[PDB]
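Engineer: Supplied in structure tokens, the structure appears directly below.
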Amino acid sequence: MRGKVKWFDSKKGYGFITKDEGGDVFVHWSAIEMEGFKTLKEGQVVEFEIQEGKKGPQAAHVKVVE
């Protein structure tokens, strides 16, 4: 539901995130797609979820926190 932020790319929600006290994730642009305040400073705590399938775990829902 929340992690840390390490990298933001793409004009939408692309980049790399860090789960709470875990490791690092990835993000595509449809996980950091909000209409309030989405950007990822690359060094904060976010409010997200992650799903792992045939590939690797990526953020699907990405909000911002500190």
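Going by what the header records, the deposited coordinates were determined by solution NMR.
Note that Cβ sites are derived from N, Cα and C of the backbone, with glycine treated the same way.
The annotation domain 'CSD' is assigned in Swiss-Prot to 3-62. In Swiss-Prot, a mutagenesis experiment is listed as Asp9 to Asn, annotated with the note Destabilization at high temperature. A mutagenesis experiment is reported in Swiss-Prot for this position, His61 to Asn, and the note states: No effect on thermal stability.
Help me picture where these features are in the structure shown.
Structural biologist: All protein chains shown were included, and the count of other CB atoms within 10 Å of the CB of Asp9 (mutagenesis position) stands at 15. Reduced to three states, the DSSP call for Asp9 (mutagenesis position) is strand.
Mapped onto three states, the DSSP output places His61 (mutagenesis position) in strand. Long-range Cβ contacts of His61 (mutagenesis position) within its own chain (separation 6+, distance under 8 Å): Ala31, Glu47, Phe48, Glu49.
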